[PDB]
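Structure record follows, encoded as structure tokens.
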Amino acid sequence: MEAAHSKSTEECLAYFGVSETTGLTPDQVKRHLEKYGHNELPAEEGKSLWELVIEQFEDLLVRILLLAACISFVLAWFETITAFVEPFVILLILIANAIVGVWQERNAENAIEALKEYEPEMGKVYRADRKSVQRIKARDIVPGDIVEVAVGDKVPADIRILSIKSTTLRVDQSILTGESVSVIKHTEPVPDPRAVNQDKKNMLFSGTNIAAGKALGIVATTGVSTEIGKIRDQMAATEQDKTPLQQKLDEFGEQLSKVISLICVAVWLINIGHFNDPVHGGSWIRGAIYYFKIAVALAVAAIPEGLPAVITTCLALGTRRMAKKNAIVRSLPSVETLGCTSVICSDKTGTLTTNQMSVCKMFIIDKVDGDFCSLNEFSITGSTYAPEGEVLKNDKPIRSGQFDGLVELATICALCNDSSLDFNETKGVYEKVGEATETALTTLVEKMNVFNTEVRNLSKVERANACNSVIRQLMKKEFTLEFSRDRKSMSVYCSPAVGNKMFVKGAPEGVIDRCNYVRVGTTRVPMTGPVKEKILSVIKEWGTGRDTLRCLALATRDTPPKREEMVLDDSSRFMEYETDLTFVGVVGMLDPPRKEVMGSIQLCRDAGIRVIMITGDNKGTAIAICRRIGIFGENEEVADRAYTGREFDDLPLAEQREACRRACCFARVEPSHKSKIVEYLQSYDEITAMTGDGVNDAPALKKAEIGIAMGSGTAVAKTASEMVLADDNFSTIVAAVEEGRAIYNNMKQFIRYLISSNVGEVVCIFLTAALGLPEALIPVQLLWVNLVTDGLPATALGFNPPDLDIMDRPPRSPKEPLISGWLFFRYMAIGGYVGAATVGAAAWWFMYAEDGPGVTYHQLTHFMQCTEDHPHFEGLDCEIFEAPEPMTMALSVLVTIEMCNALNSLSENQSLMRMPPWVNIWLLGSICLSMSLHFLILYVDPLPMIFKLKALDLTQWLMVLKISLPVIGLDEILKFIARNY
Ligand SMILES: C/C=C(/C)C(=O)O[C@H]1C(C)=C2[C@H]([C@@H]1OC(=O)CCCCCCC)[C@@](C)(OC(C)=O)C[C@H](OC(=O)CCCc1ccc(/N=N/c3ccccc3)cc1)[C@@]1(O)[C@H]2OC(=O)[C@@]1(C)O
Ligand code: NA
């Protein structure tokens, strides 16, 4: 029964056909169970390890390395036990990467699983099989059950309240709305069928807790049909798109397999002459192994094997750096999307403001005489909940007792108040107890002291509620008509210790319209036009002007209805009970913006980031707060840039989308508006950050690219967000966006660095196959360079100093390629250089070397025919074509070039003369370690046998530097072109 809130208690019992005193019969239970199912959210279908390792080996680059490992294993089988090192190392990389992925998924938290924590194990129902209550498992509760809840119990299903067995019934509906005060519940129907959950005063929602009381109710919905179950369906339907960099890895792997297959076809096309080669020969099995070994090396030379270790290391370090700035990022890929933020939608109370209220102004009526009117405006000092402060008028200290209107003003503030003040000696600060807006009144009456009580020598703990207690002794608060949004006010019925009176407080428009008289000191005058105009005039200046105050109208019913003539169970009659009032005065309190917020808004407009405020204030004050903190200008038109919840719904779907393109302020929004705003922003391809802190906010937090939770927010809101603000501050968002931009600038530098090395490595392997030369580089050597030799300077590039204008540039387009245009041409020339400089270093040892044979170019290209000891090949040991020294010339050239290419990667276009290499101290130290590790595999005896290397001399190294160092001069000329042409 979805509309149970709008149905009578008799209508709900008649729908299910269940007696309130007997309950559901054993037949009705098993028959309702087969129709509505069990009262539980669906279990989240987790994936197995087998499904997780299949997803790990689903990536195309992973499948290429796995195939290359399989080829290497069968090549090592058909050949020295160091041969199986190449298959084993390749497998260890994939296996280790899988373990990392398995650990990440296990550590990951699911918000749908978190919703279960709001499911009680047990419930209490009355059924026809027993007279007494039955404590059954909440899973077995069906719609139509008669349920009994009490203090401490968690509500097991969406329950329509039938009768309240206690005096009142207060519920903690905080799981839906962050952290909130207890709400009073009744049993009368709510006329609006499209009413929101705040207005369903006759409903108990599954997952909430009973703060006080005891009631009997009938179950309306269970399972996914509850309010907390409908939110689970919205989250289960939301799909998280891949981050732009995750998508770029897909296109890179898809294009890489197309190039590898093309290089293989090119190698075969160049060697088609072997089809005319004589059929009889023993080099055919050799030729297959030759092309199979090249295929293995071609894959290892193309895949950046060390990139996943460098990326996750950069993100893990940035997470620790953001946590120092109170930004808790929960997912590592979210750091990239963090820097791409285009729109920030932020709640006000708590984040944009300090949520610490204090009354700043107040006015009472001074004189009413026809068209002449006079007011007594006041000012209060002290922005904290502490009673320290004084009341001023015209910047002059005054005594509140000398004004009679202020005596009645303070009594309304002290009696029509459910909150209190407490002093904490551990923190040494007065603390609030209840609503922040109500506690501002308790602090105000302590500063006024209308009865001139003596509190100078009182203890600080006693000083907190001293003046409040004095007023409470005078009038006995009988009952309380709680706040409701239909009338936007509350009242209390009081008797002396003089007749009974009612003290009313609430929104100014509703209370003043229900006032027929006006208090003037101790006397009262009928409410007239000129007085009502000037009263509302000051409300507009305090709420819309530069004060940006929240105003409360305080009134009194001098002649309240008799106690017997009032029904304290129908919230519909509460407005009638609060009529024919007498205006007493208006207080104006401020929720101050945080110190750092006004500057963070300027950083956002300097960085092209739009800020959208989300409040619960009226449209007039919301626009005023925007002008105060910097979202709008002081004199800027905002007719089509600010909307309310009702204004936004009355628009067609096309106008709603166009509204979100320019709006910067949304006041009094419905729960579904956060998710709709995200969709409209995504329709313009924005990258949206949204704040929230309740289960209500969870669907929008998951929908947005960067859901933002509060450190004090609910657990479900955190598990549905990418980043959690430890201090709830809005400035933490902007600081994390700056860091995400700084991380990406360094990230794309060591991505271009490692990828350009893989280009030159593939050119090296291609030149070997296309010319028929011996293998100048071995997959075992290429793995060491990509994982260790180039991995250390790549990590050091992640510590590059960020640009000082990084927050002075618009947000980066998500589809911006990492390498394109002239940079695509540069890494082709660097790749064409590395490929030629590596195979040439080995050919130098095989020909023009003093310590190597003077093998001719024909013999080196036809080295697979030395086995015959052909007279065509001058007499020589054929094993020389398998010598370790020529591979050390090629490897030491690649290592030294990559150390040089790492310096060229410090800046995209700025010359090394302008930006010297000693800017990044970590990069110089990484090159020394990578070079120190190069001599480790050349001299410490176990390693040269494995890597097929033999140490070089002081002369052979000088030949490496002859070919390697001009890399710096080449890229410098390519940088000079981009800068000046
Ligand atoms: C890999 C090795 C080789 C040899 C190769 O064939 O490479 C080609 C190739 C696949 C390219 C092309 C390359 O073509 C050429 O060399 C043309 C032939 C030249 C030789 C001719 C001889 C006659 C490029 C190399 O050519 C040059 C010069 O740079 C540029 C560009 O690469 C990138 O931008 C790198 C993204 C890495 C990249 C990959 C992943 C990634 N992941 N983030 C994460 C973030 C967070 C978490 C996880 C992950 C981010 C980035 C591409 O064009 C690329 O394919 C594409 O689609 C582009 C747009 O990526
Ligand atoms: Na999200």
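What you see of chain A is 1-79, 84-501, 508-991, where the numbers are those given in Swiss-Prot.
So this one's X-ray crystallography, 2.8 Å, going by the header.
Using the three backbone atoms N, Cα and C, a Cβ is placed for every residue, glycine included.
Under DSSP, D351 (active site, 4-aspartylphosphate intermediate) is assigned to a strand (E or B) in the three-state scheme. What Swiss-Prot records for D351 is active site, 4-aspartylphosphate intermediate, and it gives experimental evidence as the kind of evidence.
Every protein chain considered, the tally of other Cβ atoms within 10 Å of the Cβ of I307 (Ca(2+) 1 binding site) stands at 24. Per Swiss-Prot, Ca(2+) 1 binding site is recorded for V304, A305, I307, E309, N796, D800, and the stated evidence type is experimental evidence.
For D703 (Mg(2+) binding site), the same-chain residues that are 6 or more apart in sequence and have a Cβ closer than 8 Å to its Cβ are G182, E183, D351, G354, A719, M720, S722, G723, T724, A727. Secondary structure at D703 (Mg(2+) binding site), as computed by DSSP, is coil. Here Swiss-Prot flags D351, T353, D703 as Mg(2+) binding site, drawing on experimental evidence.
Residues annotated as ATP binding site in Swiss-Prot, with experimental evidence given as evidence: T353, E442, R489, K515, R560, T625, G626, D627, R678, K684, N706. Around the Cβ of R560 (ATP binding site), 20 further Cβ atoms fall within 10 Å across all displayed protein chains.
Following the DSSP three-state reduction, the secondary structure of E309 (mutagenesis position) is coil. Neighbours of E309 (mutagenesis position), defined as other CB atoms within 10 A of its CB across all chains, total 25. According to Swiss-Prot, the mutagenesis experiment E309 to A carries the following note: Interferes with conformation changes that are essential for ATP-dependent Ca(2+) transport.
The mutagenesis experiment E309 to Q is recorded by Swiss-Prot, whose note states: No loss of calcium binding. Strongly decreased rate of phosphorylation of the active site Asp residue. Interferes with conformation changes that are essential for ATP-dependent Ca(2+)transport.
In Swiss-Prot, a published mutagenesis experiment is listed as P789 to L, annotated Almost complete loss of Ca(2+) transport activity because of reduced Ca(2+) affinity. In the three-state DSSP assignment, the secondary structure recorded for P789 (mutagenesis position) is helix.
In sequence order, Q869, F883, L886, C888, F891 are the residues of the chain that are 6 or more apart from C876 (mutagenesis position) and have a CB within less than 8 Å of its CB. In the three-state DSSP scheme, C876 (mutagenesis position) falls into the helix class. Among the mutagenesis results in Swiss-Prot, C876 to A has the note: Loss of ATP-dependent Ca(2+)transport. The residue drawn here is the original one.
Swiss-Prot lists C888 to A among its mutagenesis entries, and the accompanying note reads: Loss of ATP-dependent Ca(2+)transport. A helical conformation is recorded for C888 (mutagenesis position) in the three-state DSSP classification.
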Checklist outcome for this item: Across the binding-site residues (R489, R678), the Cβ with the fewest other Cβ atoms inside 10 Å is that of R489
Checklist outcome for this item: Per DSSP (helix/strand/coil reduction), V304 (Ca(2+) 1 binding site) sits in helix
Checklist entry - Looking at Cβ-Cβ distances, which residues of the chain lie under 8 angstroms from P789 (mutagenesis position) while being 6 or more apart from it? => result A68, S72, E90, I94, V300, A301, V304, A305
Checklist entry - By a simple count, how many Cβ atoms lie within 10 Å of the Cβ of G626 (ATP binding site), its own Cβ left out? => result 12
Item to check | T353 (Mg(2+) binding site) versus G626 (ATP binding site) - Cα distance in angstrom | outcome: 9
Item to check | Three-class DSSP secondary structure - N796 (Ca(2+) 1 binding site) | outcome: helix
Checklist outcome for this item: Least crowded of the binding-site residues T353, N706, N796, counting other Cβ atoms within 10 Å of each Cβ, is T353
Checklist outcome for this item: Smallest Cα-Cα separation from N796 (Ca(2+) 1 binding site) among the recorded positions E309, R489, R560, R678 is shown by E309
Checklist entry - Ignoring the 4 unmodelled residues, how many Å lie between the Cα of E79 and the Cα of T84? => result 9
Next on the checklist: Given a separation of at least six residues and a C-beta threshold under 8 Å, show me what packs close to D800 (Ca(2+) 1 binding site) in the same chain.
Outcome noted: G310, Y763, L764, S767, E908, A912, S940
Checklist entry - Considering the recorded positions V304, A305, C888, which residue's Cβ sits among the greatest number of other Cβ atoms within 10 Å? => result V304
